[PDB]
Protein chains: 2
Amino acid sequence: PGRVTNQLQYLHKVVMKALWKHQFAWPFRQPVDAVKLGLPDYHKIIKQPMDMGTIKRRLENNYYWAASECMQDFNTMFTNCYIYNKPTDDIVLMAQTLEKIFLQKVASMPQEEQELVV
Amino acid sequence: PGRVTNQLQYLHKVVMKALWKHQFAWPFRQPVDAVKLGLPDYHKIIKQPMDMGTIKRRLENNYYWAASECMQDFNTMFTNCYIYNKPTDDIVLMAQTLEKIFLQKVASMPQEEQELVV
Ligand SMILES: COc1cc2c(cc1-c1c(C)noc1C)ncc1[nH]c(=O)n([C@H](C)c3ccccn3)c12
Ligand SMILES: COc1cc2c(cc1-c1c(C)noc1C)ncc1[nH]c(=O)n([C@H](C)c3ccccn3)c12
């Protein structure tokens, strides 16, 4: 059972809003389907797949207990990409651009996490 | 009880080696002493403090079970910095530079994690 916090609210309504509509977002909006994309050994290499669609649903459904967990899912999504792919690949450059934006927005997130009731 | 893996070995001998000696590394090599630095409410805002000294010791002492845990400690260190400080602060620009290097190196880490025995 997760909860609503000021930081999670910010991650939803400011961070995810900036990322979801970005030019480079579309390949990250749903899980990597390795077989359709012809990606060998994707599930040997990546044991914790993650994508922005899953994160967005989790934010919408109060899945997270704390913003740190949501930020961990973002980090996992980006590092999965960096690990599976080559440093010069289009998808890695796209991920780097998205992560730069994510981290920039995190620098203006509310500082002290407090739960919101109603 | 942690273990030695090819990825943790890479994080130690390649990633931490590149970061530890960087021009901007020195403020990150030990925990943030908020009172000496005159940083109000540091421990209200940051509930999971982390630094490269602690990570380096953990790598040296086989504290981690998997590279994902070490990468999470790096991410926590950087996002702690971004959260406590302002987007334009010297320390945040320094952290961003270090994180760029960290993530660049992660893109060449061994892909499939396998434990090393002896
Ligand atoms: C080449 O990387 C991808 C390409 C994708 C994709 C997800 C990834 C992806 C992501 C994201 N993280 O690891 C991988 C692998 N999801 C959908 C999708 N649809 C689609 O046409 N692609 C191609 C192959 C693509 C898109 C962008 C950049 C490079 N290649 C892709
Ligand atoms: C202004 O930020 C810091 C300054 C530090 C520091 C750690 C931080 C720090 C870190 C790293 N993450 O959050 C904070 C706060 N550790 C040691 C240390 N010794 C030292 O003289 N400083 C000053 C205030 C400094 C250094 C670099 C950039 C800006 N300000 C610092």
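Here chain A follows Swiss-Prot, giving residues 72-189 in order.
Using N, Cα and C of the backbone, Cβ positions are placed for all residues, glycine too.
The domain 'Bromo 1' feature in Swiss-Prot is assigned to A:74-180; the stated evidence is sequence analysis. Under the heading of mutagenesis, Swiss-Prot lists A:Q78 to A and annotates it as follows: Loss of homodimerization. Swiss-Prot lists A:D112, A:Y155, A:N156, A:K157, A:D160, A:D161 with the feature protein binding site, giving experimental evidence as the kind of evidence. A mutagenesis experiment is reported in Swiss-Prot for this position, A:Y113 to A, and the note states: Abolished binding to histone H4 acetylated at 'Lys-12' (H4K12ac). The annotation that Swiss-Prot gives for the mutagenesis experiment A:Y153 to K reads: Loss of homodimerization. For the published mutagenesis A:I154 to A, Swiss-Prot gives the following note: Partial loss of homodimerization; when associated with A-182. Abolished binding to histone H4 acetylated at 'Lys-12' (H4K12ac). Where Swiss-Prot documents A:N156 to A as a mutagenesis experiment, the accompanying text is: Abolished binding to histone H4 acetylated at 'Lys-12' (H4K12ac). Abolished binding to histone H4 acetyl-methylated. For the mutagenesis experiment A:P158 to D, the note given by Swiss-Prot reads: Abolished binding to histone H4 acetylated at 'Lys-12' (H4K12ac). For the mutagenesis experiment A:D160 to A, the note given by Swiss-Prot reads: Abolished binding to histone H4 acetylated at 'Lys-12' (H4K12ac). Among the mutagenesis entries in Swiss-Prot is A:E170 to A, noted as: Loss of homodimerization. Under mutagenesis, Swiss-Prot gives A:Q182 to A with this note: Partial loss of homodimerization; when associated with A-154.
Comparing local CB density within 10 A for the mutagenesis positions A:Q78, A:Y113, the maximum falls on A:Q78. Minimal Cβ crowding within 10 Å, among the recorded positions A:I154, A:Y155, A:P158, A:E170, is found at A:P158. Fewest other C-beta atoms within 10 Å: among the mutagenesis positions A:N156, A:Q182, that description fits A:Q182. With a threshold of 8 Å between Cβ atoms, the recorded positions A:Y113, A:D161, A:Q182 that neighbour chain B are A:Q182.
Ranking the recorded positions A:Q78, A:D160, A:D161, A:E170, A:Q182 by the distance of their Cα atoms from the Cα of A:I154 (mutagenesis position) places A:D160 first.
Taking a Cβ cut-off of under 6 Å from any atom of ligand 1, the recorded positions A:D112, A:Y153, A:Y155, A:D161, A:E170, A:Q182 reduce to A:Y155, A:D161.
In sequence order, A:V163, A:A166 are the residues near A:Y153 (mutagenesis position), counting only same-chain partners six or more apart with C-beta under 8 A. Figure note: comparing Cβ neighbours within 10 Å for the recorded positions A:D160, A:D161, the maximum is reached by A:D160.
A:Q78 (mutagenesis position) falls within a helical segment according to DSSP.
Taking the Cα atom of each, A:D112 (protein binding site) and A:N156 (mutagenesis position) are about 12 angstrom apart.
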